[PDB]
Amino acid sequence: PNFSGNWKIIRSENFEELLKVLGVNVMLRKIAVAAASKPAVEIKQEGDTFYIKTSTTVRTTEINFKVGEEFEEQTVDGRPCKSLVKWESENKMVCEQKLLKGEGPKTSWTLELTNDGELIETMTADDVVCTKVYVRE
């Protein structure tokens, strides 16, 4: 039940298509799925407190949150939101997002650990789901 690690992406399903149905233009979509934009995710978990840094060849971002405490981040397509994570079970968290300004798709995300040690991420906007899977380095 420990998410800590240096996680490397091994599968992604429905990512470009989710951005497409959100209206992301084709230039941005092709950049988002290119090899160079592949995310490496570093997680340090201390009980309910999380630090997660996501790095690609061009960008790096850090988020710190505690389960049960609201924080700010961005939606999949980049809009500022207020987020709150809950434990669904001992190996899975679920996050609800609320946009800071204006209206939009209902977005959320999950992260869960498999006994085998994969990390599965899902991201949902309305009725469309993308799934990515990682393993530890």
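Note that chain A is numbered according to Swiss-Prot, with residues 2-138 shown in order.
The header says X-ray crystallography, 1.5 Å.
Every residue, even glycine, has its Cβ placed from backbone N, Cα and C.
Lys21 to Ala appears in Swiss-Prot as a published mutagenesis result, with the remark: Loss of ligand-induced nuclear import; when associated with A-30 and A-31. The note that Swiss-Prot attaches to the published mutagenesis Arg30 to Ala is: Loss of ligand-induced nuclear import; when associated with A-21 and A-31. For the mutagenesis result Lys31 to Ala, the note given in Swiss-Prot is Loss of ligand-induced nuclear import; when associated with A-21 and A-30.
Each residue contributes its Cα atom, and for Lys21 (mutagenesis position) and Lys31 (mutagenesis position) these two points are 10 Å apart. Counting every protein chain shown, the Cβ of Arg30 (mutagenesis position) has 17 other Cβ atoms within 10 Å. A simple way to gauge crowding: the CB of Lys21 (mutagenesis position) has 14 other CB atoms within 10 angstroms, across all the protein chains here.
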